[PDB]
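Notes follow once the structure below has been shown.
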Amino acid sequence: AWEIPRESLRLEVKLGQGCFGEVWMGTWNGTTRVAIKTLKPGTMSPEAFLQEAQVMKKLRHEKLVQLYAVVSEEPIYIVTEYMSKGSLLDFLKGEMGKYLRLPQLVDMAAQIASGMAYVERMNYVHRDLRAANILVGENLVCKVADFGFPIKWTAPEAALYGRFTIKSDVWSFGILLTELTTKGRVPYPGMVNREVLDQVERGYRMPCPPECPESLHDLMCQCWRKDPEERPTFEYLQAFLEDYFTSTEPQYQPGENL
């Protein structure tokens, strides 16, 4: 019942492509601006698509990219709401990067934590939370996306022993916060995957990014606790971030970059 006929879709502009397929901006039923994520032929059977797509179908929150429709015959299409500004990663590195300061950045983080707070209540796990999988819309709206490893964003337990939980998502969120505060820089500068895994097992943590208030770096560090259960909830992360400039940094002053 999420199913629609293919010719309901006008694929117009190519937006990019990944290991699993492409993403197009498009038009639905001649009237509705949409995004379509195309899956490469041979990635998944129709019966196998039903089993995995249950999650994206049950999740409906204002801070997750909304699924609109599905074409579950090869090649499989996933039709979702259209986010005008692309990925948070591109946004942070682009021309807008320059002008973003802490208040905008923390507000973006709060929207994201809210999205994940919803996933948390629903008892799901994201598994691939990072700036590249957040989409930006008008008015600096950010929404979590993408439900199809990248070790630098992955919690130790999950990278090593496949222990993926909401708490491993929390760890990735902490890494996302360094992306937000460095304007999109790859975490652990200079370190390759193995060096990262070794160091993180030995207790290494990224330091406070320049101009970033120690209080926010504390939050990152809490997200990075060795012990998954010590890690804060997204409910906490969301409330902390929404309230940040009153409750936590009431005397914040603008700087050159943050």
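The residues of chain A that appear here are 259-406, 424-533 by Swiss-Prot count, in order.
Cβ from N, Cα, C; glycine included.
What Swiss-Prot records for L273, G274, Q275, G276, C277, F278, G279, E280, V281, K295 is ATP binding site. In the three-state DSSP assignment, the secondary structure recorded for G279 (ATP binding site) is strand. Proximity of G279 (ATP binding site) to non-local residues of its own chain (separation of 6 or more, Cβ distance below 8 Å) is seen for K295, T296, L297, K298, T301, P333, given in sequence order.
Of all Cβ atoms in the protein chains displayed, 19 besides its own lie within 10 Å of the Cβ of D386 (active site, proton acceptor). A coil conformation is recorded for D386 (active site, proton acceptor) in the three-state DSSP classification, outside any helix or strand. Among the features that Swiss-Prot reports, active site, proton acceptor is placed at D386, with the record citing sequence analysis.
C498 (mutagenesis position) falls within a helical segment according to DSSP. Shown in sequence order, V445, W446, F448, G449, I450, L452, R506, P507, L512 are the residues of the chain, 6+ apart in sequence, with a C-beta less than 8 angstroms from the C-beta of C498 (mutagenesis position). Listed in Swiss-Prot is the mutagenesis experiment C498 to A, annotated as follows: Significant reduction in S-nitrosylation.
What Swiss-Prot says about the mutagenesis result for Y527 to F is this: Constitutively active. For the recorded site, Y527 (mutagenesis position), the DSSP three-state label reads coil.
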Extra residues within 8 Å (Cβ to Cβ centroid of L273, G274, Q275, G276, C277, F278, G279, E280, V281, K295), ATP: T296
Packing count at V281 (ATP binding site) (other Cβ atoms within 10 Å of its Cβ): 18
Unmodelled segment of 17 residues: Cα separation of flanking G406 and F424 in Å: 12
Nearest-integer angstrom distance between the alpha carbons (Cα) of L273 (ATP binding site) and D386 (active site, proton acceptor): 20
Protein Cβ atoms within 10 Å of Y527 (mutagenesis position), excluding its own: 16
Candidate with sparsest Cβ neighbourhood (10 Å radius) among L273, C277, the listed binding-site residues: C277
